[PDB]
Amino acid sequence: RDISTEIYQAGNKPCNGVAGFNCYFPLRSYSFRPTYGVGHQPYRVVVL
Amino acid sequence: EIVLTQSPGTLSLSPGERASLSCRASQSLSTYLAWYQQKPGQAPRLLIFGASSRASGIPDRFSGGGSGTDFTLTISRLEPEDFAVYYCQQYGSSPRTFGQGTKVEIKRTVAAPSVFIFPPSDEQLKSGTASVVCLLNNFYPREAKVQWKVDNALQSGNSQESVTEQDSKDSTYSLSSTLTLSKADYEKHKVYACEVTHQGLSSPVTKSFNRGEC
């Protein structure tokens, strides 16, 4: 399990802790709506 | 591969303030579509991502809209530079797919085409392959119909159609159609004719020549 929120570095230039070009927040918001298609629709998953 | 199509195959509009582009997808994309502008002779450039948020380095005039099945791209202000082929790509569901694309034409006064027919050269006849070239000059709209008639009989599938890009000075399109025949086949038919049907033309124009300049 990785919970790090450090800005990803995709460029030679130092990220600087600012999500500029070539620096993007690793976590991306996930969007769910009732109208959305079944594939997009959220599924609760538990693995034993 | 999700099936996606662009509602206008080609749109012709003047360089003013009106533009609209529509893409329809069989399966709902849940607001996950992008638009790309490809200039002729140039690599495609991202215009918008997600159909809601403008990409960096993209002018404010460009706008995106629509959700799920229906996606609409509208340009509030149009400039000559803007005209280009536009492709919408679906990335919501793997595999990613690209739309066929829509070219935005420049509106100009409708013009009847100029038809030129050239008989095959003697050197070409010596080679043994005879080609008849039909030339269309300064015809708008781009869409046109060329039919080859030999001895008053239509010919299909033996012709290749070549269209130049819209001319900058007068916004006009030129089309060349080539009919390829063997020397024996060319000898068999005395008369070669090409029928062109265009919006500008009041009636279809047929241009013909007799074999050996008869």
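Chain A is numbered as in Swiss-Prot, which gives 466-513 for the residues shown.
For all residues, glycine too, the Cβ spot is worked out from N, Cα and C.
A:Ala475 to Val appears in Swiss-Prot as a mutagenesis experiment; the accompanying note says: Increased resistance to neutralizing antibodies. Cβ neighbour count for A:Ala475 (mutagenesis position) (all protein chains, 10 Å cutoff from its Cβ): 11. DSSP gives A:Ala475 (mutagenesis position) a coil state; it is part of no helix or strand.
Around the Cβ of A:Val483 (mutagenesis position), a 10 Å sphere holds 8 further Cβ atoms from the protein chains shown. Mutagenesis annotation in Swiss-Prot: A:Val483 to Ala, described as Increased resistance to neutralizing antibodies; the structure shown retains the original residue.
A 10 Å cutoff on Cβ-Cβ distances gives A:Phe486 (variant position) a total of 9 other Cβ atoms nearby, all chains included. For the natural variant A:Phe486 to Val, the note given in Swiss-Prot is In strain: Omicron/BA.4, Omicron/BA.5, Omicron/BQ.1.1.
The annotation that Swiss-Prot gives for the naturally occurring variant A:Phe486 to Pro reads: In strain: Omicron/XBB.1.5, Omicron/EG.5.1.
DSSP assigns A:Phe490 (mutagenesis position) to coil, not to a helix or a strand. For A:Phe490 to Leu, Swiss-Prot lists a mutagenesis experiment annotated as follows: Increased resistance to neutralizing antibodies and human covalescent sera neutralization.
Non-local neighbourhood of A:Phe490 (mutagenesis position): A:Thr470, A:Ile472, A:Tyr473, A:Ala484, each in the same chain, at least six residues away, with C-beta under 8 Å from its C-beta. In Swiss-Prot, a natural variant is listed as A:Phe490 to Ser, annotated with the note In strain: Lambda/C.37, Omicron/BQ.1.1, Omicron/XBB.1.5, Omicron/EG.5.1.
Counting only the Cα atoms, the space from A:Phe486 (variant position) to A:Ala475 (mutagenesis position) is about 9 angstrom.
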